[PDB]
Amino acid sequence: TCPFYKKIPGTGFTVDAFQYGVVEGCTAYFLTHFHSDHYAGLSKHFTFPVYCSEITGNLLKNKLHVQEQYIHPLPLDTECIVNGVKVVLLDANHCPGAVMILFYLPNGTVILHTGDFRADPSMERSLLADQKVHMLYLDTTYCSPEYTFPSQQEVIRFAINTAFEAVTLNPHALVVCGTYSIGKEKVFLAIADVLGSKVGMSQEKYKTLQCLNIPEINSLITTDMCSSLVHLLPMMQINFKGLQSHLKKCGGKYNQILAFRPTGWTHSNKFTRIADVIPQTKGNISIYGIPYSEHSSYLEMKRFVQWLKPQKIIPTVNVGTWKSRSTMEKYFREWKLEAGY
Ligand code: NI
């Protein structure tokens, strides 16, 4: 059964609620983004209206085979009427096609559902600036002050400078980047751009990337692995055994691997600066874990919420333990006392 924090009161709507069968009273199912924990349950046999971004709808049609007649893509930053209710989709600064959803309830209440997001000051000048928000359904993934990480721009600077140095020292080094979902494409695109290469990958991953409206993509990616010196592999293969095996397959073209695992946060964040990050090495294989996050840090989250000043917060992540829920509620009260709302 669908949990309460996936239901929008006063509407027929649910958010990211496709794994619960037919939800009683639901007339439209919203999907914030194409990540499996959120789409879990969709397929070609789904016959209710799904509302989403254009990019999300391209992925639904081509990857999950949802039929066209049931996909309802909406433009961003544009007031739309859904089953008698005004809605707006806003960029969530998460993965491609990810949105936040503003619902203007018939009784005057305004609700923001962040989906998954990485809060940014740029959001303070969207259509959120223009009215009061009563209830916030919040992505609380990193809601504790231990969760610090650098800007995406610092992490990409580190990756490009590391890759360019290695391959200029050794023109026979291969670069490998791990992936298992959409998101974090800047990692492998920025490294291939500094090296003058396309990114090589499996047909299934190429297909996924071609759904993303990324400009000039035909210029940046390929399925011809032999023509590329940046390869994409499943995240599970980014270990010494899987990388040794891959290097065998390249037929003596290369004699070294430099590999990247974009994680979110890891506890090596609480001690070390990005500048000081070092790889794990075994023979001619080195693996870097880089803290490229598509979720808010603690400080980014706190700034957003103190700017928005909601009347009520509903967490959507870390809700399964009493200790997590009590921690989050304590921070929400701090933020409200400090800011004065
Ligand atoms: Ni996500």
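Numbering of chain A is taken from Swiss-Prot, so the residues present carry the numbers 700-1040, in order.
Cβ coordinates come from backbone N, Cα and C, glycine included.
Here's what Swiss-Prot has on this protein:
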- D838 to N: Impaired nuclear focus formation, reduced interaction with PIAS and increased sensitivity to cisplatin (MUTAGEN)
- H994 to A: Impaired nuclear focus formation, reduced interaction with PIAS and increased sensitivity to cisplatin (MUTAGEN)
Expressed to the nearest Å, what is the distance separating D838 (mutagenesis position) and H994 (mutagenesis position) at their Cα atoms?
8
Give the sequence-ordered list of residues that share a chain with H994 (mutagenesis position), lie 6 or more positions from it, and have CB atoms under 8 Å from its CB.
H793, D815, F816, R817, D838, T840, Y841, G963
